[PDB]
Amino acid sequence: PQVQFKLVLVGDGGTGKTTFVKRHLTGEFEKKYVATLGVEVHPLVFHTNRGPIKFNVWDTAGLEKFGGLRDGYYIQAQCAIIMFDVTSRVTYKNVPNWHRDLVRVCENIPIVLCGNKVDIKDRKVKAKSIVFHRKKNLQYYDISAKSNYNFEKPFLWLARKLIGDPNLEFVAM
Amino acid sequence: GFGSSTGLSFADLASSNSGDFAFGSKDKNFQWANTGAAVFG
Amino acid sequence: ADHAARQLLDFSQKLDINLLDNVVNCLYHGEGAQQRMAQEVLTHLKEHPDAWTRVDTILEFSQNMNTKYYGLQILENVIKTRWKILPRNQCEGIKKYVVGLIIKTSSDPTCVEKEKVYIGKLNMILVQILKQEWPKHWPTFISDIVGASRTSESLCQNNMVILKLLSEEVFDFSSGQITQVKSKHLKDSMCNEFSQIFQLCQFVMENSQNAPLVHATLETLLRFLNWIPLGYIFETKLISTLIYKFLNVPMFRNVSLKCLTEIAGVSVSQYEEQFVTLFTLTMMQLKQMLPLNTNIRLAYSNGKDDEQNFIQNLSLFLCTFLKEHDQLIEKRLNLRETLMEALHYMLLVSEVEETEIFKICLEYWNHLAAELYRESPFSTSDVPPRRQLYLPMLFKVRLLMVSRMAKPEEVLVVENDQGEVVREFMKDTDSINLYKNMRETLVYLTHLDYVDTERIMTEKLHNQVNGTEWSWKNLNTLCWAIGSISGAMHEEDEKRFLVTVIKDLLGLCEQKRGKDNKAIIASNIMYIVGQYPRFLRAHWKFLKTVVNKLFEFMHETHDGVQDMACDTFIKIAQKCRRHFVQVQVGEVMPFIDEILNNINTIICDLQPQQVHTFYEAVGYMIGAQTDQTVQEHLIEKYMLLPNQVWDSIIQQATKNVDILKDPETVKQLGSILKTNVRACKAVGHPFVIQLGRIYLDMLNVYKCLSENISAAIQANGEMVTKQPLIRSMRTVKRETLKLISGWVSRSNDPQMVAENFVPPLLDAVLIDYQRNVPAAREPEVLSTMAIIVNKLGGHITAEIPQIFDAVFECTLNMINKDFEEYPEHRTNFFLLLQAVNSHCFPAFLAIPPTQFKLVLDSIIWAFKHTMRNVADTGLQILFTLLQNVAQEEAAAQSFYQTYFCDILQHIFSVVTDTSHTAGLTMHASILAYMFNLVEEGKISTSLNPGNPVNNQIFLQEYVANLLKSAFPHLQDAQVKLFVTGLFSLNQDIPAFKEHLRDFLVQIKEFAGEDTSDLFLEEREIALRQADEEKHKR
Amino acid sequence: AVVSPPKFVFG
Ligand SMILES: Nc1nc2c(ncn2[C@@H]2O[C@H](COP(=O)(O)OP(=O)(O)OP(=O)(O)O)[C@@H](O)[C@H]2O)c(=O)[nH]1
Ligand SMILES: [Mg+2]
């Protein structure tokens, strides 16, 4: 694909960034937790009705030990996904910090707040308590890398914002 | 030391200028662009 | 070029800017292994002590802007960590260099416009230097920066950015990054000097004609509004300036409305006329830019991002201000029109097809409906004074709720690890929350006036039948709205409304042609019928007719009809289960007998999962038969076909066990076991007849399949686990375990269960689990036992040693090599350990001391995991174990002498680790419980075998040496202060947690011999006050 | 008997 966009995937550790990227990349679900060291760059390709759209996802490390060149990974980024975990309140309490670090480098970019692991019955971060995205004008989606719930909605919204085509849709090819 | 610099400083800038500001003074009959335009259109 | 890349770390010759630029470009513009190599090289270079000395060159020669950012990262790391140990001359040099760079690059519009990121990094570095050094050694920063802001507009803009960054880092993002004493000192210092950085904002907002400068000033005011004293807000002309000078300007709408929303969220009584004038003026300034006759739906649908952001901000402002000061607005009589127009704007914005905006509007609608209902829950007649205000516009809210009703159920087709597609019903998602909020609002409004809601629904239904508004989604929305108000009307009103609605829908079903339209109409009719169980229970002929009609739809091959029939049937069975077992008027036999007699003719065309659902639904009707012998007969007749198939398969296998390897018979076994699981779930304890009928054969087939799987995996590797036959065998094993655990969870006779059903498991399932190869072991075995231990509890305490000898050693050896492999085994193993600890603690007194040491070591290994669930389970197990040991004062002293110091050392090992902060709360509890447990003198025996010494002294010395040796850069004074706080705040968990966070912050920085940030006196006074409060209690 | 004997016994 010629149209390439840089996506920055940030969030606490264990929230499911690597699993979320791997499900799109290969369709397999990872059950073990291997902490990311620094950053891993993965190209994802979607086929919209208007052609191929490519995201160079920079999956970062949410652990402070393995941060690396943390805010230096956000330079020249064009879209972002901040992921937290609905089974852990601490992950949602840290979303403001990730958003701060992200917007101090990228003043105006599309941002999607994804609450992962919604297929687990014991949900700690209830839907009513997720109100951060409002005053920040971010999108919000409940996803699940294990059940493929709202699986492609974050990327679909980001593609619509970046391309500028509200009537864009993904067609499998 | 760390890169001995000949640059200026906030204290020096503050001393040079008195309480008077270097900005504008709301020139007569000045309004921002599109003052009062409808949100949609 | 690996050697060339890694040459950067030599630190022997002058830095090579070309090589650094090349590696940085490779990092940001690399394809494969080059990018990773550059990343690793740069990470190693960043974390090299004394590397900051090269930054002064990187910022002077390198032209690439991504390498100057890297040098700034190195410099910022040094400033954050080792500022207090650098000599004063170097600190002054760095400060002067950074300030000079900021002044130089912020005075030229070209550079500020071009970079926009290097300047931000410089500002952040200055803010870090301020946090390190601002008030103590930089008394005149605010006076100078404000004084320097009068020299140029670009300088003023950059200074505004600096001020907002400082405000954020001091007031918004201070927790977890600054100690409490230092954060309070900074907050007081900034609040004292804020009267001067507010004259600058007022002057800029009232004299400046530069758009970016004024926008920056407003952006920083938005941040200042979070914490500044209210006197600066309501006792000046800030609100009027925001409303008139900037709200109307298109390029200042959004930030001005954000500032007004921040102001409107302040709930205080001293200022109430300012809120009143904040509303009337804002509304008058809002109807000159958003006319009341605007179709915000269409306009928003095709509009720029600025306009959409403005619409969202307007919804937020209206919601916030109304929720806060609706009482104030209502009290004034002459403001009635303004309130009505604000509600009209809220109604207009509710039509926008954006989920977030609709949720923002819906929360206010729900708030208003709940308030009106709590005022008086009776239908309108007099009328309550506050309800009369909203009467002219409540029918509009009712129409909105009926028109945009959300889908009640969310069904997702998901395939598990065994490639079995199933329909999952998501339960607590965001869409379900939206539907629940809409249902609650509509129910409140219907309680306020049911006639109007009935009229709205009737008018919409009429618009559907005549065809002027026919559509599948419209009919679905109308039927969801009708079904959402079940139970909100009196029985007779509900009966009449249902008769009308169902009669009209049936009339429309014949009218519409085509199979799909009729299927949609029938599905909607069945959904409505299933949502009003009271109507069905009242009338038996209608219920029987509906059940027969559902049975007829089970032979329909049209897509989505059989699923709808099964869902409706299970709902009706759950809600009206008692009208099938009992004999009705005009019926010679119960309906359940009729269903059971001809059941093979009903499920003939159903798919296996639909058959499972039907069996569950029929089971819900057999648990309602109170009589014992009758229920036994029903259960025997209810499980006739599965028993026939199971007996056939078992008799066939008795001849030769080789049939079980045939995939078809394994599929049959899996289906039969799923049917049994569903029937057990539906029925409950009375299912013991079937369970005891099939128990031993089920265990034998489980053992055979487990041995086959283990042999296959051993002789062919772990790749075979993805074959269809191995998948089927694993499915059969998991269904067997699910059936056993599910019945045990619902039994009502622990003694009988322990005497009959448990002993077979040890030989069949646990020893088989032990004998399997590690890659062929079922983690579910470890969870099933947990479910048993949580149920039988004290009745299964005599068999805990056997269960441990079976599973504990093998699982622990399987999961004690790292923290990654076998996640399911880790989770279930520690859940089983938690169950045993909670319910069967005396079992730990029967196992040998070595096995207890192994158990405690495994518990310690639990909370060192980076997996949150496993670490949380480990912390819970440790806390419960400490509490249980405390009760038994006999062995408590031996346990303390043996493990108190080790447990304390490990807890401190995980506390001072940044990867476990998510568990800090539990760390606050356990530690507290331990330290308190020693301050009350519960540890009678001395913890130090060397000589008898007071425990509260020995522990202080032990912890001080433990922390000093682990973090030698800490000063003795602050270590002693931390230990004193540990021994003082042990009965105030939130204060203890704040203490731990402060220590975590402290251990990250090298203070050398500087006491300017410790504030020993203030913290000592605070600890003394806490101790006095504890003593008073 | 609460638990019936096993027709199929796997050695
Ligand atoms: N139940 C459930 N578990 C999930 C889901 N998504 C991810 N996980 C689990 O969460 C764990 C952590 O996810 P990872 O992607 O590996 O961790 P990460 O997001 O990369 O975090 P870091 O690597 O530390 O930066 C994984 O081992 C998954 O097993 C989910 O949707 N449901
Ligand atoms: Mg990762």
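Residue numbering in chain A adheres to Swiss-Prot, whereby the residues present occupy positions 7-179 in order.
The way this entry was determined, per its header, is electron microscopy, 2.9 Å.
Every residue gets a Cβ built from N, Cα and C, even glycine.
Taken from Swiss-Prot, the feature GTP binding site applies to A:18-25, A:36-42, A:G68, A:122-125, A:150-152. Among the mutagenesis experiments that Swiss-Prot reports, A:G19 to V is described with the note: Blocks DNA replication; when associated with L-69. For the mutagenesis result A:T24 to L, the note given in Swiss-Prot is Has low binding affinity for GTP and GDP. Almost completely abolishes interaction with BIRC5. Among the mutagenesis results in Swiss-Prot, A:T24 to N has the note: Has low binding affinity for GTP and GDP. Decreases nuclear import of proteins and RNA. Stabilizes the interaction with RCC1. No effect on nuclear location during interphase. Loss of activity in triggering microtubule assembly at mitotic chromosomes. The residue drawn here is the original one. Under its mutagenesis entries, Swiss-Prot includes A:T25 to A with the note: Minor effect on the interaction with the alpha phosphate group of bound GTP. According to Swiss-Prot, the mutagenesis experiment A:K37 to Q carries this note: Mimics acetylation; enhances the nuclear export of RELA/p65. Mutagenesis annotation in Swiss-Prot: A:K37 to R, described as Decreased acetylation; the structure shown retains the original residue. One entry in Swiss-Prot concerns the mutagenesis experiment A:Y39 to A. Its note says: Abolishes steric hindrance that traps the essential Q-69 in an unreactive position, and causes slow GTP hydrolysis in wild-type. Loss of one hydrogen bond with the gamma phosphate group of bound GTP. Quoting Swiss-Prot on the mutagenesis of A:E70 to A: Strongly decreases the relase of bound GDP. What Swiss-Prot notes for the published mutagenesis of A:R76 to E is this: Probable loss of interaction with NUTF2. Loss of transport to the nucleus. Annotation of the mutagenesis experiment A:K134 to Q in Swiss-Prot: Loss of normal mitotic chromosome segregation and defective mitotic spindle orientation. According to Swiss-Prot, the experimentally introduced change A:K134 to R is described as follows: Loss of normal mitotic chromosome segregation and formation of sister chromatid bridges.
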A 10 Å Cβ contact count, applied to the recorded positions A:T21, A:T24, A:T25: which residue has the minimum?
A:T25
List, in sequence order, those mutagenesis positions among A:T24, A:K37, A:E70, A:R76 whose Cα sits within 10 Å of the Cα of A:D18 (GTP binding site).
A:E70
Could you tell me which of the recorded positions A:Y39, A:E70, A:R76, A:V124 have their C-beta within a distance under 6 angstroms of some atom of ligand 1?
A:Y39
Neighbourhood of ligand 2 - recorded positions from A:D18, A:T21, A:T24, A:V124, A:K134 with Cβ under 6 Å
A:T24
Are there any residues in the same chain, six or more apart in sequence, whose C-beta is under 8 angstroms from the C-beta of A:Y39 (mutagenesis position), and if so which?
A:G20
Local Cβ density at A:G68 (GTP binding site) - other Cβ atoms counted within 10 Å:
23
About how far apart, in whole Å, are the alpha carbons (Cα) of A:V40 (GTP binding site) and A:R76 (mutagenesis position)?
18
Roughly how many Å lie between the Cα atoms of A:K134 (mutagenesis position) and A:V124 (GTP binding site), rounded to a whole value?
14
Across all protein chains shown, the mutagenesis positions A:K37, A:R76, A:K134 give the max Cβ-within-10 Å count at A:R76
Filter the mutagenesis positions A:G19, A:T25, A:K37 down to the ones within 10 angstroms of A:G68 (GTP binding site), Cα to Cα, kept in sequence order.
A:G19
Near chain C by Cβ (under 8 Å): which of the recorded positions A:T25, A:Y39, A:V124?
A:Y39, A:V124
Min neighbour Cβ count (10 Å) across recorded positions A:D18, A:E70 flags A:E70
For A:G19 (mutagenesis position): intrachain residues, at least 6 apart, with Cβ closer than 8 Å
A:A41, A:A67, A:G68, A:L69
Between A:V40, A:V124, A:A151, which of the binding-site residues has its C-beta surrounded by the fewest other C-beta atoms within 10 Å?
A:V40
